[PDB]
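Peer 1: My questions will all concern the structure given below.
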There are 4 protein chains.
Amino acid sequence: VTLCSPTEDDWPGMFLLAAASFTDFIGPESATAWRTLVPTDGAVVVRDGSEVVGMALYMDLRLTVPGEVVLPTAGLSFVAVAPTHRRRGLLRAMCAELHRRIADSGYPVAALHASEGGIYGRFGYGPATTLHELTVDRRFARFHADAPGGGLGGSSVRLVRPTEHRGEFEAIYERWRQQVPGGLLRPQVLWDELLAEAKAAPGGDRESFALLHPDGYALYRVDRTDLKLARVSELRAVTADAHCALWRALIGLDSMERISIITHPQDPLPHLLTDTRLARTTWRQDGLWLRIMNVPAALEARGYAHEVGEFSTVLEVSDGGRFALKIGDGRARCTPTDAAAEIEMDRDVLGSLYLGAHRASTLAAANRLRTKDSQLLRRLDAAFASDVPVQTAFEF
Amino acid sequence: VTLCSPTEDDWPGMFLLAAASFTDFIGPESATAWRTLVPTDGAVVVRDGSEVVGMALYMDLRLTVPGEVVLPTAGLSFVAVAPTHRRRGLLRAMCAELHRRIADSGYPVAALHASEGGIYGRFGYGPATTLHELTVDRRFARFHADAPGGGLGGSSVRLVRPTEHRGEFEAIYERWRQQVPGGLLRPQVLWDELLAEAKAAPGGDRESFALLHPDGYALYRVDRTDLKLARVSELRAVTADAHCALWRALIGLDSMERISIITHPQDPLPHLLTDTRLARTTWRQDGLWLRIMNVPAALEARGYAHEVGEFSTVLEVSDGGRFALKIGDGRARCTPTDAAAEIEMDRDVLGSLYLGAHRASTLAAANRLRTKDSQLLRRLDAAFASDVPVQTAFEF
Amino acid sequence: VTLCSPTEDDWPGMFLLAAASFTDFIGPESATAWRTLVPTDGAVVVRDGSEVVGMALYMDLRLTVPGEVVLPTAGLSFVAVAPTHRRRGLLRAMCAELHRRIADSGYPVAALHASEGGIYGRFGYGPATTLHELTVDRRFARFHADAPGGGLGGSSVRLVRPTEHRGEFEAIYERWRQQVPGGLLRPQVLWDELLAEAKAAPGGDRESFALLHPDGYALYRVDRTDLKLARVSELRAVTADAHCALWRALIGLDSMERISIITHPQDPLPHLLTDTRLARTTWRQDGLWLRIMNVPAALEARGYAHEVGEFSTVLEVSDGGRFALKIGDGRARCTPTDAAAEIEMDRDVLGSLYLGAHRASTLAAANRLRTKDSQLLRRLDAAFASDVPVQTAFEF
Amino acid sequence: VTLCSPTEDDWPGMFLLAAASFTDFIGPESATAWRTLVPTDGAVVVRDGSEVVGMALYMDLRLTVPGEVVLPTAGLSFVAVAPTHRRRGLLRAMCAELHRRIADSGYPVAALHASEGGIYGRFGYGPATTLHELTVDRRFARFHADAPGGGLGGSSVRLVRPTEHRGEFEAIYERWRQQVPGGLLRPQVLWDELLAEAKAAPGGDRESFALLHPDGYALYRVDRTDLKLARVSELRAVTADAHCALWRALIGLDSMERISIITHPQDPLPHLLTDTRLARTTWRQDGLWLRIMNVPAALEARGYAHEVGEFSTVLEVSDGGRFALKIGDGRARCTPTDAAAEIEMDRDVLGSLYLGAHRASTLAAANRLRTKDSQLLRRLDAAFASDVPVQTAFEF
Ligand SMILES: CCN(CC)CCNC(=O)CSc1nc(N)c2c3c(sc2n1)CCCC3
Ligand SMILES: CCN(CC)CCNC(=O)CSc1nc(N)c2c3c(sc2n1)CCCC3
Ligand SMILES: CCN(CC)CCNC(=O)CSc1nc(N)c2c3c(sc2n1)CCCC3
Ligand SMILES: CCN(CC)CCNC(=O)CSc1nc(N)c2c3c(sc2n1)CCCC3
């Protein structure tokens, strides 16, 4: 049981573990595209004696954080331990080695999507975005008098084939990801993969269609089994006008009973309708998880709310350092100190605060965040909050 | 078809309409208790020719708003139109008369719980609290190392019969309702009714039990049909310690698979567990709806966030007046003006902002709130936000 | 194993067999009411050695047949064989004795509601009415421009308590039953029983309400478990205006999603709506079964369609006689003959034709009815058809 | 937004709208076959500016009406409005243009299958056939002593592969469609398509088998997911003997629990069994919809019941003309008149009466058909009734 960077000859063994560990695994062909995002020493495997019994890697990503700042991000992925080798310290050993490499390589943050919610907290990852499924019973849906784009004349939205308008989706997404916390750069190879999933599969998913606006798009397909349900896989809108116009078109899918989408808690859709209740929350879950690798770099890199007045405090991260944190004029300065801590929290908690999805006050109430000053709590809440609601880009 | 205040002889007809309109109607005996909260001219009926074909009333309530300010509140309730008399203007006529009476009587706000979400917006009511059902699979639930009250020694929580500890529930609730936005005074007659519902009914609900802490309680019963589900009807906790200790006791209901509760979006429960995902959101809906009757009085009465610096603007409510709004040092001044509006919104939108459940930014994105200044938007968001998360007291 | 008329001392044993044989059995108290409809020698029991192991009886009923003719009808009921004594000839023996008594007493027809559809054909009973369940999704239901009673002014329908308007229901039902084939006289004791079932039961059925028009009524209650479903137990309407007005009121039950009713195949409800499809047929089944006891008397007693021109034929009923049947001017003459048969059928088939629910042509296609002349077939179809659609009165 | 006949270059855009509008759409290959039934100017499209945002067409069909008369019929089909262009008058505009073309081309009737039941009434289409799903629990099914084809010797029914007996199916269907109201000529290209659907699809429908009699056939396949359910896609039988023999063979599918078929309300199947109840009606819906284009031509073309004696009346169709209607000896004469109307109805109502699926009396009770003479009503009922029960041929 030794731990190594994989060679080319290890990858058939890694794909076998992948097929056995991940039910949603698309085979080796699609893996080629994703592999191009893995840097030279971005992967570790565990061999027994040899067969691959453990693997983990990270991908080079670009993540937007509040203030429209783009951080280099290590995207943990393809993590698997063979069912033959559970409870053997393998996950801990692989995660430790990758975090060492990630830290040394100079990434300020790491990120992942969690298969289970009970695993990654102990390795310093905190849930940082919230997925929110809305299901609209579109048969009752009427738009409010106040909703944009309800005037006479032609529609600005076109119904199109995804593969024939790649350039427009790319450009709209690029604009979206740069202005929204949680945004990820989507490289060319992932557009290739996305548009491949758009066509129908024999005994699989139905054909995808697109609704295209100059400042937004929606990709949707009819569900495999529920033929009265349309699933919006992705809706990206840069303006409120685009968002409303796309939803006017989706509600116009008259052969459907229900439209579902995985969105974020601050999606304005409910408020566009005369009956807000028709946009039912059918599902909620953690989206992106963040591990802050370098506390000073991460805290100094993001923007903070201009509304809160300048304040200073001392933050201790458990086994992560202690810092003099000064926030004012939407910027933070974060420097070493041995002064008494005013705020303590584990590393995972900081990840949860970092994009503004969770309030300091809420985490304080669970005692995941410890302070004796409730004024400081309010100031943290306000400072770390995000002007632009945090969203989830794409799963990896 | 005339509109009158009911006499004693109208009430049998009103109870008949009630039994036919409300499936959850407890009969005339329980109605006696609720009736004591209806003031002298708090009710209207419509007769044909005579039989009661329409009714509506309000109750005298006390509602806590941000800054722990308690407002006299007209609680609209018992609203019904006979199925024989739909689409006849009756709801509009009854609501107009009651709003006249409520306004003239000097209530700054009216409030209701909505049977449907598409009805009450046009009468100036906006959803102001959010109900959030969490279902915990308690078989997997483990408390985080950081969670309070996990030390050795005895428990501070007692398992008791509700009817034998009325005084303690009353006193704990009184403390709770005064410090939480959305809190309602629960008068003696509603405690009588609550503790009557606590006992088992033949072929109905099972017996209720209570978990009692010095600074919190939980009332729960096993579900009628799903005998592995415990439903928490009510949990009131004044400290984080009480909240955690009550949840340690609920997770200790070892004969149950699942514990469900209707709570609020900022309930810290998920953060008390090592796996936040185990607290699944199974249901979300509008709670209390508010109609601001008097804009200046309401806006001046509540507290605002101290974090945001002093600012001035001009607010227009559609057919509700235009006001110079000045907010600073957590207080607002709201005075008449004919200066150009910087913010416009319908009356219902203001109700939705008033307890801090919805962000101005979110409503702006749906164009329910119109301004040309995005800095002003951020300032409104921050100012109207509530330090203490808004919760829902009891349905009426 | 002997067969006797029961004495008073046999009835506790009969109630025991009843409770064990019929899940819907209301106990001995309600049985008192039904017992008053059983004539002196209207019942048979089988004892072993003694305990009651078999029973059957008939009740004195009055049944409306086409031409608004009311026949004395033997209503077979309370038929049961102990589970200890199956496959022992007991049903055959009891049915033979009762049919002897019924014939000798001078009833032209016997009738029953069948627990199973495979039992009663061999004893000469044919299904003669069709039950048709319609479920309306009332949220989408809009009335057609052509539908009666859509004008301004007050409603003619009142929402009332059943027990306070007994006289009006009685009188409306009396008018209904006399003008509709399948109508049964409902005696006073069955009104007592019907209005007793109208009140709520602890852990049972919910309270019943009534919609009352001068020329019709509907009795309905919310379903026990599906609280968005209203079940119409009974709707009796003497005019099209009443029928439409009652349905306008039922569609006005705004707290319900669905209204269901057990009606007949020619219920005009679907045609009152702009979307006929909203009245979905969710269930179909045989209603009343008829055994023609005396062929000549039965065939001469009913009216026939005036449209078909006079014709003569020879009808043979298998082991039931052969007859010269002459039909003209809406009347039949039916006399003995030994002339060659032009039409043959079993006795059960004639029962199925008798109220016009089934077409001769349809039964001919199954070869349940044999003739070599297709012109005769068309003439039978037309002659036996009912001007007024056949309906089902009440179960017994 | 202009309205044109499509060119060859419009058809890729039409197929895109089709794939997005119709979930059951087989792609462009199968569309080639259906296209051959569309005449030169049988189609309209709406372009914006260009992309296809609206389309509609008709196909040249031959429809059998009572009296075995075959009418040229315009089969409306492939109707779709883009979800981006709802509530824009497009359906109304396309339907108006096609009806103009259909009328001018000399079709007496148009016909369609309705995606929803609330759409096509306002354009003068009335539901004219009823689909009736029967589900037989074949484990209990026993044939009645009277049922044909229960004697000793060999079976007349063969189990075969559909594709190897095309000629026999074609010839049997041709005989069927010519003698049954609702029958449609099935051209060669639709036989090609039907037999292509008969083979198994990977992750789709299972292989179809055929039961073949000299005077009937049944096509059936095991359901995708319910492997104890056999679905009869099509059963065509020219004699009662064939119908019974095919059902004896279907009940002999001993590996199945249930056989389902979409048939018509007068299917004799229930009467072939000792227990009629085993043939449960699981589903009912409108089949073919008719719009009478030319009232005189349509009414003069069909045969009427010989049983009713000669009578004369005056029929007014709303915005469709007024006519002296004389019916006798199974033929109608229909000529212009300005004499006072004795019968009024909308155009859609006449379509519903035309094949005898709905009774005049029933439509009168809903006030869709207005007369003051109830004798006239009875005469219409009898006259328009169909000797041969109306059935549904194939969907288009
Ligand atoms: C399949 C992994 N899955 C289960 C935990 C996680 C969620 N992933 C997705 O939703 C997009 S599909 C995908 N994603 C990759 N990161 C990858 C990688 C591949 S294939 C591939 N496919 C090869 C090496 C780089 C990572
Ligand atoms: C039954 C009304 N229901 C349906 C819309 C609304 C929700 N109400 C509850 O969840 C508590 S039960 C209750 N509530 C009342 N306000 C009242 C009133 C009564 S009984 C009564 N019971 C008589 C007059 C004052 C209001
Ligand atoms: C209970 C019998 N049931 C099961 C086969 C048949 C259907 N009957 C009903 O839907 C009305 S309840 C009823 N009906 C009776 N005929 C009777 C009789 C009684 S109780 C009674 N209750 C005593 C003797 C006369 C018949
Ligand atoms: C797909 C249309 N569908 C949805 C409303 C209606 C029902 N149609 C069927 O059940 C047989 S499949 C079919 N039918 C056509 N008429 C057509 C036509 C095609 S493909 C085709 N396929 C191209 C032009 C002529 C009509």
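Heads up, chain B uses Swiss-Prot numbers, so what you see runs 3-51, 56-402.
How was it done? The header gives X-ray crystallography, 2.3 Å.
A Cβ is built for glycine as well, from the same backbone N, Cα and C atoms used for every other residue.
Relevant sequence annotations retrieved from Swiss-Prot are reproduced here:
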BINDING   B:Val85, B:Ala86, B:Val87, B:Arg93, B:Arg94, B:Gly95, B:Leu96, B:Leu97, B:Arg98, B:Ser121, B:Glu122  acetyl-CoA binding site
MUTAGEN   B:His119 to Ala  Decreases catalytic activity on AG substrates, leads to a change in the number of acetylated sites
MUTAGEN   B:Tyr126 to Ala  Abolishes catalytic activity on AG substrates. Abolishes catalytic activity on HupB
ACT_SITE  B:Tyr126  active site, proton donor
MUTAGEN   B:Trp197 to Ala  Abolishes catalytic activity on AG substrates
MUTAGEN   B:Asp292 to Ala  Nearly abolishes catalytic activity on AG substrates
MUTAGEN   B:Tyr310 to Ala  Nearly abolishes catalytic activity on AG substrates
ACT_SITE  B:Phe402  active site, proton acceptor
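Tell me about the surroundings of these features in the structure.
Peer 2: B:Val87 (acetyl-CoA binding site) is surrounded by 22 other CB atoms, counting those within 10 A of its CB over all protein chains shown.
Mapped onto three states, the DSSP output places B:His119 (mutagenesis position) in strand. Long-range Cβ proximity for B:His119 (mutagenesis position), meaning a same-chain Cβ under 8 A and a gap of 6 or more residues, is found for B:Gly293, B:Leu294, B:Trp295, B:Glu401, B:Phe402.
All protein chains included, B:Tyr126 (mutagenesis position) registers 24 other Cβ atoms within 10 Å of its own Cβ. B:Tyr126 (mutagenesis position) falls within a helical segment according to DSSP.
Its own atom aside, the Cβ of B:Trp197 (mutagenesis position) has 16 Cβ atoms within 10 angstroms in the protein chains shown.
Sequence-distant neighbours of B:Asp292 (mutagenesis position) (same chain, 6+ apart, CB under 8 A from its CB) are B:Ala120, B:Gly123, B:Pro133, B:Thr135, B:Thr136, B:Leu137.
The secondary structure of B:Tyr310 (mutagenesis position), as reduced to three states from DSSP, is coil rather than helix or strand.
Taken residue by residue with DSSP, B:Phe402 (active site, proton acceptor) is part of neither helix nor strand, so it is coil.
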Peer 1: Near B:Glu122 (acetyl-CoA binding site), which residues of its own chain have a C-beta under 8 A away, given they sit six or more steps off in sequence?
Peer 2: none
Peer 1: In sequence order, which same-chain residues at least six apart have a C-beta under 8 angstroms from B:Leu96 (acetyl-CoA binding site)?
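Peer 2: In sequence order, B:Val3, B:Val48, B:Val59, B:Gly60, B:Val87 meet the Cβ cut-off.
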Peer 1: Should B:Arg94 (acetyl-CoA binding site) be counted as helix, strand, or coil on the basis of DSSP?
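Peer 2: The three-state answer is coil.
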Peer 1: B:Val85 (acetyl-CoA binding site) to B:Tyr126 (mutagenesis position): how many Å between their Cα atoms?
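Peer 2: About 12 Å separate the Cα atoms of these two residues.
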Peer 1: For the acetyl-CoA binding residues given in the record (B:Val85, B:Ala86, B:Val87, B:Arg93, B:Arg94, B:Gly95, B:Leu96, B:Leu97, B:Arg98, B:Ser121, B:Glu122), what is the largest pairwise C-alpha separation in angstrom?
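Peer 2: Farthest-apart Cα atoms in B:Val85, B:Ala86, B:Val87, B:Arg93, B:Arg94, B:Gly95, B:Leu96, B:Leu97, B:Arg98, B:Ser121, B:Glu122 are separated by 19 Å.
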Peer 1: Which of the three DSSP-derived classes (helix, strand, coil) applies to B:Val87 (acetyl-CoA binding site)?
Peer 2: strand
Peer 1: Using Cβ atoms only, which of the binding-site residues B:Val87, B:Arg94, B:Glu122 are under 8 Å from chain A?
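Peer 2: The answer, in sequence order, is B:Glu122.
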Peer 1: What does DSSP call B:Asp292 (mutagenesis position) in the simple three-state scheme?
Peer 2: strand
Peer 1: Going by C-alpha distance, which of the recorded positions B:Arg94, B:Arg98, B:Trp197, B:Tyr310 is nearest to B:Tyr126 (mutagenesis position)?
Peer 2: B:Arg98
Peer 1: Give the distance between the Cα atoms of B:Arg94 (acetyl-CoA binding site) and B:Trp197 (mutagenesis position), rounded to the nearest whole Å.
Peer 2: 38
Peer 1: Tell me the Cα distance separating B:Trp197 (mutagenesis position) from B:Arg98 (acetyl-CoA binding site), rounded to the nearest angstrom.
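Peer 2: Distance (Cα to Cα, whole Å): 33 Å.
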Peer 1: What is the interatomic distance between the Cα atoms of B:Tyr310 (mutagenesis position) and B:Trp197 (mutagenesis position), given in whole Å?
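Peer 2: It is 32 Å, counting Cα to Cα.
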